[PDB]
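The structure under discussion appears below in the form of structure tokens.
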Amino acid sequence: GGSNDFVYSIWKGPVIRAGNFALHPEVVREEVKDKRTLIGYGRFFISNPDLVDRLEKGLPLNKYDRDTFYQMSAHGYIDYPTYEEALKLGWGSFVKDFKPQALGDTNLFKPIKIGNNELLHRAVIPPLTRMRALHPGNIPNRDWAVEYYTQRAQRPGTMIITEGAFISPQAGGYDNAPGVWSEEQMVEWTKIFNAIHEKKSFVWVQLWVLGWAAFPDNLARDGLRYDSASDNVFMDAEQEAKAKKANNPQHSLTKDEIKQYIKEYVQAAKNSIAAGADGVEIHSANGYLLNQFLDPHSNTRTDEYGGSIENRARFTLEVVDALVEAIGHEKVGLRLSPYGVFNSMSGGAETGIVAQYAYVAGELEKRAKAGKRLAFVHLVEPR
Ligand SMILES: Cc1cc2nc3c(=O)[nH]c(=O)nc-3n(C[C@H](O)[C@H](O)[C@H](O)COP(=O)(O)O)c2cc1C
């Protein structure tokens, strides 16, 4: 329990903050007074393709339908209306008791350069897993994905971060999330990136590795390991049961296996940039594999990759450095969730949690002062 504000005392570059901001313009108005703060809006970008217009002008917001967040359907994906469309449908309904503020007069609508991209405003689409990829193959949805991203790219100069995308088969384990390792995948991503660019917006691929959050039975079917930092602490009882039934026990990664993941991160980043992406974001949050190394609950290792703040941060920072070298610091961002407890991370109950994340922020600032500043740090807010 606590605040992410500590990061601003350490890292001096752009910071994207996400969590419960759409219904709190009064909070946003204060936050964007800081000249390097951007705001990610998740659930309300799902439900409002023209969210940026509505934020600028202080318009009512479309309610979101959580039941279709992960359903294999166009409904709840590409059929939420723009405000003028909604008025034609007689919707004038919208979110209840919400008092909108026109935020057009604030830094939210001031231009900012992120990486190589000239953003025209600071409302960012954060990564949103929608589970509409095709199985087998983890292929971006050929029916609706281009339309979905095109709708949400509609305001010129919008930064879009894609839903988490698996860097390899071993990195995955959900059948209906997309990957970025194969040619059939990249054929569809190219179409998505083209459409976003045709709308004068920008796109960054979130690179995803599941670790203990993967489904051990899916991995077992595909001849893959069930991976984490350690082999003596498990995500939850269901996952423990699944691993036992699939005869696929959680496996503590060897140093060579870590190296192989780094190789796959580099290849996935290269694939993304080749297909037209503006950059990549490393998912080191929400209790996935990198987070499993950062967190002392999940990381009980006694080698170079656990047992101290520096050791726990080593995998995340190795991935950062490998990507910076491969594609350039201006095309790399990093996502963190210091207070998260999702997927059995520790959050603020771990007294050393701020130190762990302060260390990572400090190492990023150190690299920046030496000439290699990441495009951004993206923080999950405990809101
Ligand atoms: C349906 C859904 C899918 C999400 N998928 C991802 C994801 O793939 N990667 C990630 O880092 N965060 C993901 N998040 C977290 C969001 O990026 C973001 O932090 C959150 O939506 C912000 O809170 P808000 O919905 O109140 O704006 C997801 C959130 C939701 C609701």
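Residue numbers in this text run from 1 along the chain shown.
Recorded method for this deposit: X-ray crystallography, 1.6 Å.
Any Cβ shown, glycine's included, is placed from N, Cα and C.
Copied over from Swiss-Prot:
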type	residues	note
BINDING	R43, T129, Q206, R335	FMN binding site
BINDING	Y70, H283, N286	substrate binding site
MUTAGEN	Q206 to N (Swiss-Prot position 115)	Strong reduction of substrate binding
MUTAGEN	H283 to N (Swiss-Prot position 192)	Strong reduction of substrate binding. Reduced oxidation of NADPH
MUTAGEN	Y288 to F (Swiss-Prot position 197)	Reduces oxidative half-reaction with 2-cyclohexenone 6-fold
ACT_SITE	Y288	active site, proton donor
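Structure with Swiss-Prot features highlighted.
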residue	record	Cβ contacts under 8 Å, 6 or more apart
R43	FMN binding site	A22, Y64, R66
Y70	substrate binding site	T129, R130, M131, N176
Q206	mutagenesis position	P127, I161, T162, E163, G164, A165, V280, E281, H283, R335
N286	substrate binding site	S337, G340, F342, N343, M345, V380
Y288	mutagenesis position	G164, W208, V209, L210, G211, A213, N343
Longest CA-CA distance among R43, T129, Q206, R335, per record bound to FMN, angstrom: 18
Unmodelled stretch of 2 residues - C-alpha distance in Å from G92 to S93: 6
Where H283 (mutagenesis position) falls in three-state DSSP terms: strand
Cβ neighbour count within 10 Å of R335 (FMN binding site): 27
Cβ atoms near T129 (FMN binding site) (within 10 Å, other residues, all chains): 19
Distance in Å spanning the most remote Cα pair of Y70, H283, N286, given for substrate: 19
